[PDB]
Amino acid sequence: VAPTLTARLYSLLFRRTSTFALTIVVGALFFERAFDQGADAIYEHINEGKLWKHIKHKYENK
Amino acid sequence: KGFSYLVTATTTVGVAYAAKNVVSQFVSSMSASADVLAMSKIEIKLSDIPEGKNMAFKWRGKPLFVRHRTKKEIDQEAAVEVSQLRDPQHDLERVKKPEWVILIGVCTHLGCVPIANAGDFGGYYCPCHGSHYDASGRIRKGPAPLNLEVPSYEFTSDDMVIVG
Amino acid sequence: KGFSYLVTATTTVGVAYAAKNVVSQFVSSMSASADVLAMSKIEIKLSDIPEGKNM
Amino acid sequence: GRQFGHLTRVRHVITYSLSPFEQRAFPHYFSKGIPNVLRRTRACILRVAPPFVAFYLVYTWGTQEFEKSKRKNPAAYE
Amino acid sequence: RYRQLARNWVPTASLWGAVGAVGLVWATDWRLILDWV
Amino acid sequence: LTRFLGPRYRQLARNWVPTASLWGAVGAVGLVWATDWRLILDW
Amino acid sequence: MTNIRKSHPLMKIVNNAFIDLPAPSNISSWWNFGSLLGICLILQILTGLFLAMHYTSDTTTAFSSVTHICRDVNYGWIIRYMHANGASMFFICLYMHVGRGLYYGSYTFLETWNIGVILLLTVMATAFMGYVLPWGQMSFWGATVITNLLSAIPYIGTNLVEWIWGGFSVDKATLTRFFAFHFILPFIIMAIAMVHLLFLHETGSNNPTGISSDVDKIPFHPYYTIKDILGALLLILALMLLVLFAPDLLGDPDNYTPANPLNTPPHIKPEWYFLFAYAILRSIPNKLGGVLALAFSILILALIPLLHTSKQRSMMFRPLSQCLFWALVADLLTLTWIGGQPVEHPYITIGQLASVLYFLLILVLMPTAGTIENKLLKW
Amino acid sequence: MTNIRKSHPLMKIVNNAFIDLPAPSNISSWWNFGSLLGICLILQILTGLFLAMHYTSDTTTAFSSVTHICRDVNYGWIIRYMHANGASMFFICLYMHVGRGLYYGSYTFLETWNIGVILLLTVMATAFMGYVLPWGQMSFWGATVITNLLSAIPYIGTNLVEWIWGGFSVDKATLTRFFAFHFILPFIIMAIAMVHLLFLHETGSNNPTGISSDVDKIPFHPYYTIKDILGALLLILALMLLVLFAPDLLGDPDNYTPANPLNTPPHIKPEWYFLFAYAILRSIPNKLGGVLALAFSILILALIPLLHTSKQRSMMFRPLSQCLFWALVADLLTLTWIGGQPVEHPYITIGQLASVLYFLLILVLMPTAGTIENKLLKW
Amino acid sequence: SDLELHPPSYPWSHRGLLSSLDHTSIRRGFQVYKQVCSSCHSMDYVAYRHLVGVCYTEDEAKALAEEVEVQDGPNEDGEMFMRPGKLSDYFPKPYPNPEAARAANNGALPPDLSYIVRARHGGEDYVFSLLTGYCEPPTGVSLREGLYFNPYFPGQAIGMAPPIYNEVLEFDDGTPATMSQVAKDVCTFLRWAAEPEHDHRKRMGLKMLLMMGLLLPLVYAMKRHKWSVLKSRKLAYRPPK
Ligand code: HEC
Ligand code: HEM
Ligand code: HEM
Ligand code: HEM
Ligand code: HEM
Ligand code: FES
């Protein structure tokens, strides 16, 4: 036997609220980045070449 | 215990992401609107000031001095013993072309505008508390701690200087 | 007793007169200005427009 | 949470007072006032007297000295 | 003297503070502090 | 509404009118200073 | 209870902190500054709202706007000068308030003294922003020099000063911001004042003697409501005496000149209420040292509760402290004088000694004097 | 007690109305609108203060100013479109609030009801002046025609419309007034809100069943803090959905046109919150009759307590009122529609019967229905 | 009291929640405004800030903004010595001041296009169906020359010269300049110009939509757990005796 993923997570990070909070701070960080990355990608995909990011070429450095 | 806590824990992170982002937006607005682009590092002058008379221009709410110096002024500034200056700089470290000295016209003491051709060094004199600057914008006497600031600038063709 | 009441009453009257003037002054500034009210009621123009149109 | 029936305990104190309409707002005000005002002021002046004297003396010196330096410079160097 | 009494807190206290300080900056994401990781 | 109405109450109303009557006069005086009717001024 | 108007409405009960509350009997005239302080906030507020009924917040107009308020608008002249003069009062009154709790040990009420301190420094920001609204020479340059004083902070400062200004100088950006903050700080302040009063209603007001008066307590309504009204009477007297006979007298600044960003009054200085701080700031050579020292002048206040050494919260029965107390006020007066002084030798050397004497009086002299007195009494 | 943080500070005890308070168990989702109500008040304010950090209150500039907030200023666009949209929400939320009070008889709390009413009307003023700040064609005219609608009063009116405007029209004078009152109302309103809360805290929250819950009471902290946070989450959702995807959708007015005093959008009308008010005025031929009836629209709220006829403060058990409650709401929707309608036959005739329906529903139908239901229950 | 015709929900790249602006359209459109439209209508809040918004480089738009200050320049603004260079300058006012403007167009006053898509009720649809909508006056109708008949004007008559006509201008790339094809590009530049924040907002909205949805789901679950105990609990009355 081993602790369910949650039980593992629990005893390592959620017993102590100091840890818990630390987690959340960390998480908030990591999460913001992934979300953005993913969620920006997703949104740019839906407008391929519609956005200046796609279109800079034409008049850039000759 | 782990599963119930995780939902709340996952939830806490989500509020923080948005909360950090939401808070940033209100804060961002005060910091930048049109801002520096509208009022920062943009200038163009030369015709207005001539014959050794300093010209002042409104650049980012502050006076920008473009002064056409005489050979005598240039020579006097050359003969200063930098080692005895409170903010030691050689005139040539402050200009690109000796006949032209470009300075942020703000006294480094408390912000007043130094008066050109006044003071004991024919440079500038700040009337607020008596700081005397030489024709190089270097502080020679008074409470100012630093020489007047030198901005970034370049000279294009067709007699012009671009500051910023 | 009457004298005491009278003294209290007198103080109120003085305050009210000042209060009326003070209150009136605050109200007066808000209601109108001699900036605006300079242009009010003062208008003339003629003979510069077509015998036909409407300005 | 009650401020009047709960302040403190007081035993054996009698207080005598009179109504506003029976007395005068000021009883012998000129006579009473001059003594108390005069007596209180002397003690007050002494305790606070030191702070006042220093400020007056320094202000006079500062105005004079600042003015004095500004006033003459040509005579000194020739 | 005082430290011995608060020694348990000191260890526990130390962990919370580092986490809290790091987390605020992390949520804050100030560029200069972050550059180091 | 109905409960308030009573045969007994009348003395209070009579008393109220004077105090009320006196109160009413004050407003006219109060309004008048602000109103500044030329006619009021004429009075 | 039935038909006891007061406790009937719960709301109306809350108001019986004015009428029924235990009030000490003995009680210097000094106390009337709390109430007066609040009259000043209300005055400022009504005035402000009528001024801000005809003001504009732009470079171009501001000046004009104020100028228009004082000329074509009906009774806007007094409203504005009442406004300006008011704020002087507001401060004169505030510094009596602080003196009285510096003297009598009112600051013993830690909680209440920390709200006071918050109050005092909130009112300071409002007065700093409101003076620039007009956009006159003095205003213009004063907000540049002060704000830029913030750029003494090493890492951030610089970026931060530019955020506050909303640009590289003080143009429109900055002037609208001040208008907005000036208008909303006094409304936030009003809630703090009521939070202040809240705490202070839990322990009642101290006295001259410094001893509990629970043995001799008076109804606020009968007595204090008249005293307060009377104190208003005098308060307004001073306001109107100022505003009617000598409008400008107390408003040192004569700069009714539209701001020209190259131009400078060599004599740049905050109004009277800020001079102390100013002088203390110039005494330090280094910029950053000055800013910290500037802060500490004012922020030093919260430390006094810890500094208290004596066993008699009342200065009343303590000579030596009464003597240093007064000096510090006269030192304070000395420092205000330096504020309108050319920054030259004579004043420099004076100010410097004054600045050390202020911190001594607060940080070292008094504390010791407290001990001594205790040991003389054999305490 | 010792080291019970809460009651230690007296101040922090006052905050235990959130955490420790008796809150009924059963409780529709409807009650989250109280809290959200506050949410909106706080969001408008933060938003307002930043916009009023870059807005100017002059004829010339105001349009420009807003235009500049939405273009050159960083994140000024969302702040402004968040502020516009918010106010929609603020009202959408308000009208849920009053619905609930109407339906479950929360309005029994007369004193709380009367504050509510004041609340409602105060916000109403706020919204009317803010929309005029940007000084665009819709705003310009809307102020004239509303304000002028006050000149219906026979003796005074006329003089009085001219005082409010600060002149004969709506030039600068009026424009700066609205800026100042818009700014200061919300602060005053917050005081009211808290006063409202104060009274409500003395009898707690009614329920769908309509019976006391004292026998069932729950921790506000444990349960109702998450509910409220969740409520937010949905509230924000709606506010960003609006603000991000359809910024202008809900802001009927397309008049981004600088106001030209000779020009007129033949279709002049208040916003969605004020749409009902405009419609009420239309059904009456006579001006004065329309102003009275407009006031009575809104002001009729405070009657309902006295109108209550049933023995069950809960409409929940009385079908018939649940039917006429809904109809009023749908009559209210019907009226809102008229608001954006040409004032012609089709709409006239409709509005007129809707304005009678509304007052019947409130004045006469419901009250009778109450009785009936009571008599069918044999009560 | 004349029926007003209303604009189609014309197929736009951006009609959709996530859809965004097509800069090439913007670009094109711009020119249309600048050549076709700068003559009588102004755009005051628009600076020469297309850079990233319109994919025109900084050097590109600097240059584009330089010639506009060389010909229309700050001499019409009040800058006497002004010539080429500056980028803070706003699009050049067709005429000194409004009153003029009406004279040039005989009583009418060319609306500032800055906000026109947003400004006119009915959005870019109306704007496109106005320009592209021009039909023959209706049997038995009279028209003063200025009063051209347009099928989509409130009052059923507008003072508008040939807004746009085939081959009015020419675009760099080679986009076929049809009356309509040009209108599709002109509107778009207006929509982008009218609501600069909106273009950014749609992208933000997508991010906001996902976060809000995720947050909402957790809260419902988080909310349920806290309130679970009251819900889970069943209370059974117990007889006193
Ligand atoms: C030759 C000068 C001229 C040009 C070029 C021009 N317009 Fe106009 N436009 C006018 C005038 C004059 C009016 C006023 C119409 C009226 O008041 O009947 C007008 C009216 C309008 C309207 C009507 C809005 C309303 O309901 O009042 C719109 C939309 C408009 N212009 C947009 C445009 C656009 C987009 C372009 C370029 C593609 C353009 N205009 C080109 C002169 C011009
Ligand atoms: C107690 C807090 C306040 C203080 C200390 C204060 C102080 C000041 C001061 C010192 C000035 C400069 C006037 C001059 O010298 O010309 C000023 C101006 C102004 N204040 Fe206030 N004020 C306060 C509250 C308010 C409030 C509540 C409002 C509006 C609701 C307001 C609105 C204004 C306006 C609009 C001006 C500019 C017009 C003028 O110059 O008079 N102020 N204020
Ligand atoms: C906006 C400014 C302020 C207002 C409106 C205000 C209001 C009041 C009022 C009405 C009282 C009761 C009567 C009195 O004792 O005079 C009082 C007492 C008090 N205030 Fe202030 N206050 C203000 C600023 C301050 C400041 C700046 C401080 C100190 C930092 C302070 C600290 C105190 C203390 C300690 C008391 C209680 C003293 C005692 O009665 O024993 N207050 N305040
Ligand atoms: C719930 C109370 C308030 C409501 C209902 C409200 C509503 C409004 C509305 C409907 C507009 C018109 C915006 C437009 O359509 O362009 C507006 C504008 C404005 N409001 Fe607010 N507002 C409120 C509170 C405030 C506060 C507290 C402030 C200042 C602290 C403020 C400052 C402004 C400013 C400066 C504008 C003008 C620029 C613009 O159009 O955005 N408002 N307000
Ligand atoms: C500024 C606008 C307002 C705010 C922020 C606000 C806020 C609140 C909140 C947070 C609650 C508690 C939850 C609930 O029952 O929904 C509440 C309850 C209540 N409000 Fe409001 N409210 C406002 C306007 C009004 C108005 C205009 C009235 C009536 C004229 C009103 C009357 C009431 C009543 C009677 C209750 C108690 C109902 C009950 O639970 O039995 N409110 N309010
Ligand atoms: S600004 Fe202080 S001496 Fe020049």
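If you go along the chain as it appears here, the first residue is 1 and each next one adds 1.
For all residues, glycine too, the Cβ spot is worked out from N, Cα and C.
For H:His83, H:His182, the entry in Swiss-Prot reads heme b b562 binding site, with the evidence type experimental evidence. Sequence-distant contacts (6 or more apart, same chain, Cβ under 8 Å) of H:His83 (heme b b562 binding site) comprise H:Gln44, H:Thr47, H:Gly48, H:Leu51. Secondary structure at H:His83 (heme b b562 binding site), taken from DSSP and collapsed to helix, strand or coil, is helix.
Other C-beta atoms found within 10 angstroms of the C-beta of H:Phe90 (variant position) number 21, with every protein chain shown included. Variant annotation in Swiss-Prot: H:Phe90 to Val, described as In strain: 65, 66 and D; the structure shown retains the original residue.
A C-beta separation below 8 Å, combined with a sequence spacing of at least six in one chain, links H:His97 (heme b b566 binding site) to H:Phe33, H:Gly34, H:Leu37, H:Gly116. DSSP assigns H:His97 (heme b b566 binding site) to a helical segment in the three-state reduction. Annotation source Swiss-Prot lists heme b b566 binding site at H:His97, H:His196.
Proximity of H:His201 (ubiquinone binding site) to non-local residues of its own chain (separation of 6 or more, Cβ distance below 8 Å) is seen for H:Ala17, H:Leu21, given in sequence order. Per Swiss-Prot, ubiquinone binding site is recorded for H:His201, and the stated evidence type is experimental evidence.
If you measure from the Cα atom of H:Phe90 (variant position) to that of H:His182 (heme b b562 binding site), you get 15 Å. Between the CA atoms of H:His182 (heme b b562 binding site) and H:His196 (heme b b566 binding site) there is a gap of 21 Å. Among the recorded positions H:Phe90, H:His97, H:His182, H:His196, H:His201, the residues whose Cβ sits under 6 Å from any atom of ligand 4 are H:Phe90, H:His182. When other Cβ atoms within 10 Å of the Cβ of H:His182 (heme b b562 binding site) are tallied across all protein chains shown, the result is 21. Counted within 10 Å of its Cβ, the other Cβ atoms near H:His196 (heme b b566 binding site) come to 22, all protein chains included. Look at H:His182 (heme b b562 binding site): DSSP puts it in a helix. For ligand 5, none of the recorded positions lies close by, meaning a CB under 6 A from one of its atoms; the full candidate list was H:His83, H:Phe90, H:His182, H:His201.
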